[PDB]
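S.K.: Quick one: the structure is below, and I'll ask about it shortly.
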Amino acid sequence: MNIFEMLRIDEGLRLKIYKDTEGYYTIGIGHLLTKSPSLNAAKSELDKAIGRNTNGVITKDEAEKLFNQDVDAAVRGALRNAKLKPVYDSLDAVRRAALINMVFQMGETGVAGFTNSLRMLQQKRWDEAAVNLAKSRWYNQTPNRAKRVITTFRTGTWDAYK
Ligand SMILES: [Cl-]
């Protein structure tokens with residue numbers, strides 16, 4: 001298992017524009033387009049992203065190209081953010097993947113906000129960070145996915161994704 005596969009499980013794949021769990025315009029493998037309610041704007045963000053007149057449909061290849069760039073940016077947000085780097089650097093390989101998952105999903109900024117949880121991870125205090133992580137809107141809105149990320153952090157294995 002790896003970051004791509006993991007993320008592919010959590011996000012799915014859709015070749016036509018769709019609304020995410022929060023009602024925002026998305027496409028591909030969890031590629032958010034816009035937070036605006038206009039389908040127009042979304043179409044526009046898409047065309048711009050793809051470099052072509054898409055009509056709200058893309059190919060598999062295109063989906064994957066966006067996914068790649070997305071995973072690459074999330075990694076980099078992990079290394080780049082000042083609250084993040086240190087935690088990231090203290091983690092094992094699996095757990096790093098758990099962190100990136102979160103960055104992809106909620107932005108660098110969303111994650112940098114889970115202060116207490118971040119310190120606990122950094123301290124390698126697994127059971128506590130897991131409880132703490134669970135007291136969140138994140139957890140309450142998307143409980144199954146959150147559970148997955150959470151066990152990953154708890155255990156440091158891929159069991160939740162098997
Ligand atoms: Cl883009």
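If you're wondering, the header gives X-ray crystallography, 2.1 Å.
From the backbone N, Cα and C atoms, a Cβ is placed for every residue, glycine too.
Features from Swiss-Prot:
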- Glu11 to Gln: Complete loss of activity (MUTAGEN)
- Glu11: active site, proton donor/acceptor (ACT_SITE)
- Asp20 to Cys: Nearly no effet on specific enzymatic activity (MUTAGEN)
- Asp20: active site, proton donor/acceptor (ACT_SITE)
- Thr26 to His: Facilitates transglycosylation more effectively than hydrolysis; covalently bound substrate (MUTAGEN)
- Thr26 to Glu: Complete loss of activity at neutral pH; covalently bound substrate (MUTAGEN)
- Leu32, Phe104, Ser117, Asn132: substrate binding site (BINDING)
- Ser117 to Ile: 500-fold decrease in enzymatic activity (MUTAGEN)
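Each of the listed features needs to be described in terms of its position in the shown structure.
M.R.: Non-local neighbourhood of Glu11 (mutagenesis position): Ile29, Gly30, each in the same chain, at least six residues away, with C-beta under 8 Å from its C-beta.
Secondary structure from DSSP puts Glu11 (mutagenesis position) in a helix.
Following the DSSP three-state reduction, the secondary structure of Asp20 (mutagenesis position) is coil. Sequence-distant neighbours of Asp20 (mutagenesis position) (same chain, 6+ apart, CB under 8 A from its CB) are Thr26, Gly30, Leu32.
In the three-state DSSP scheme, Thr26 (mutagenesis position) is classed as strand.
DSSP assigns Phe104 (substrate binding site) to a helical segment in the three-state reduction. Residue environment of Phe104 (substrate binding site) contains 25 other Cβ atoms, counted within 10 Å of its Cβ in all protein chains.
Around the Cβ of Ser117 (mutagenesis position), the same chain contributes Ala129, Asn132, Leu133, each under 8 angstroms and 6 or more positions distant in sequence.
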S.K.: What kind of secondary structure is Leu32 (substrate binding site) part of, going by DSSP in three states?
M.R.: strand
S.K.: Tally every other Cβ atom lying within 10 Å of the Cβ atom of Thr26 (mutagenesis position).
M.R.: 20
